[PDB]
Amino acid sequence: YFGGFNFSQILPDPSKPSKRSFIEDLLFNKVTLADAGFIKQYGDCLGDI
Amino acid sequence: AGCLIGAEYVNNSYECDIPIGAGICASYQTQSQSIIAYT
Ligand SMILES: *[C@@H]1O[C@H](CO)[C@@H](O)[C@H](O)[C@H]1NC(C)=O
């Protein structure tokens, strides 16, 4: 409770495994990433699907 | 970032020295003086 100002869905929520907010979840969903080499992907390139 | 030969990985939480990538920074600490690669 902060004054009356609703500060839900702008703060981290511990239900999600990542600590991004619901607004931040929307911001990450709308910006469609290219799925670059930040994660390892040679196993995915070898595992042709 | 990738597989890290050399050093080790401790569960201690020190400030970021020489940084490896994706939130991992190495150092040259005592914890037999050697190289560690912590989070
Ligand atoms: C907004 O925040 C207030 C703060 O107490 C909370 O009571 C309310 O349920 C919240 N509403 C939503 C939709 O999250």
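Chain B residue numbers are taken from Swiss-Prot; in order, the displayed residues are 647-677, 689-696.
Here the Cβ of each residue, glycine as well, is placed from N, Cα and C on the backbone.
Experimental mutagenesis is annotated in Swiss-Prot for B:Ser673 to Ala, with the remark: No effect on O-glycosylation by host GALNT1. Looking at Swiss-Prot, you'll find the mutagenesis B:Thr676 to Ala noted as follows: Partial loss of O-glycosylation by host GALNT1. Among the natural variants that Swiss-Prot reports, B:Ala653 to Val is described with the note: In strain: 19B/501Y. According to Swiss-Prot, the naturally occurring change B:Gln677 to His is described as follows: In strain: Eta/B.1.525.
Overlay of Swiss-Prot annotations on the structure.
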residue  : record               : CB count, 10 Å
B:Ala653 : variant position     : 15
B:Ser673 : mutagenesis position : 17
B:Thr676 : mutagenesis position : 7
B:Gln677 : variant position     : 12
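B:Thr676 (mutagenesis position) sits 12 Å from B:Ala653 (variant position), taking the Cα positions as reference.
B:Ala653 (variant position) sits 11 Å from B:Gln677 (variant position), taking the C-alpha atoms as the reference points.
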